[PDB]
Amino acid sequence: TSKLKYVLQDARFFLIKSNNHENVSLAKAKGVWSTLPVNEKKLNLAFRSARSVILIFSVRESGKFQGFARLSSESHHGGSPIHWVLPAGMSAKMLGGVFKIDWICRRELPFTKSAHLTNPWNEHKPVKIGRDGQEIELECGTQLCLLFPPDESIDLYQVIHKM
DNA sequence: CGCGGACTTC
Ligand code: NA
């Protein structure tokens, strides 16, 4: 776990929620993410101030996390648009810019296995509980990421070299 | 026309 623990050192952790599975699959295919405006600004600021920003993905009502990734850029505007599957009532403009992300683990973790972890930055609720963009305290986020199964096909060299 | 937008078994 040496490489993973190096990637997680002094990181800030944010829960990411998706209304659908398709956009998380697209994010896994293309290494990008978009979020709503308040979260977009929060993530840009965190990227500029923190050693690493870790996004922990969870599809709404799925009962699981779907993986985690490290932000490798601030959100970009004006480029070729990502063709997200738009939830009902959401527009393409609402998703704003596009972050580049490097996946660290693309395996699932069921909520049953994280039930012992509570988040002191969210009223000490189980870490599975949170809106999109909910920040997770350092120790809680680190232990949560360490619970995921190894992703045998990910090469962490690119992440580590960027850092 | 900009208009407010991706929690958890309640
Ligand atoms: Na997938």
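Residue numbering in chain A adheres to Swiss-Prot, whereby the residues present occupy positions 345-507 in order.
Using N, Cα and C of the backbone, Cβ positions are placed for all residues, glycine too.
Feature annotation from Swiss-Prot assigns domain 'YTH' to A:355-492.
Annotation source Swiss-Prot lists RNA binding site at A:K361, A:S362, A:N363, A:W377, A:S378, A:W428, A:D476, citing experimental evidence. Sequence-distant neighbours of A:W377 (RNA binding site): residues of the same chain at least 6 apart with a C-beta under 8 Å from its C-beta are A:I360, A:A371, A:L399, A:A413, A:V442, A:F443, A:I445.
Reduced to three states, the DSSP call for A:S362 (mutagenesis position) is strand. Taking Cβ-Cβ distances under 8 Å and a sequence separation of 6 or more, the neighbours of A:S362 (mutagenesis position) in its chain are A:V368, A:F401, A:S402, A:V403, A:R404. Experimental mutagenesis is annotated in Swiss-Prot for A:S362 to A, with the remark: Does not affect ability to influence alternative splice site selection.
Just so you know, the Cβ of A:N367 (mutagenesis position) picks up 21 other Cβ atoms within 10 Å once every protein chain is counted. In the three-state DSSP scheme, A:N367 (mutagenesis position) is classed as helix. Under its mutagenesis annotations, Swiss-Prot gives A:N367 to D the following note: Abolished binding to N6-methyladenosine (m6A)-containing RNAs.
A:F409 (mutagenesis position): 26 other CB atoms within 10 A of its CB, across all protein chains. Where Swiss-Prot documents A:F409 to D as a mutagenesis experiment, the accompanying text is: Abolishes RNA-binding and ability to influence alternative splice site selection.
Its own atom aside, the Cβ of A:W428 (mutagenesis position) has 19 Cβ atoms within 10 angstroms in the protein chains shown. The mutagenesis experiment A:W428 to A is recorded by Swiss-Prot, whose note states: Abolishes binding to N6-methyladenosine (m6A)-containing RNAs. Abolishes binding to m6A-containing mRNAs; when associated with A-377.
According to its DSSP assignment, A:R475 (mutagenesis position) is coil. Its Cβ placed at the centre, A:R475 (mutagenesis position) has 9 other Cβ atoms within 10 Å. Listed in Swiss-Prot is the mutagenesis experiment A:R475 to F, annotated as follows: Reduced binding affinity for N6-methyladenosine (m6A)-containing RNAs by 9-fold.
When the Cα positions of A:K361, A:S362, A:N363, A:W377, A:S378, A:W428, A:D476 are compared pair by pair, the longest gap among these RNA-binding residues is 17 Å. Other C-beta atoms found within 10 angstroms of the C-beta of A:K361 (RNA binding site) number 19, with every protein chain shown included. Proximity note: of the listed binding-site residues (A:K361, A:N363, A:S378, A:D476), A:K361 have a CA within 10 Å of the CA of A:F409 (mutagenesis position), given in sequence order.
In the three-state DSSP assignment, the secondary structure recorded for A:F409 (mutagenesis position) is strand. Spatially, by CA atoms, the mutagenesis positions A:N367, A:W428, A:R475 include one closest to A:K361 (RNA binding site), and that is A:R475. Reported as a whole number, the C-alpha separation between A:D476 (RNA binding site) and A:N367 (mutagenesis position) equals 14 Å.
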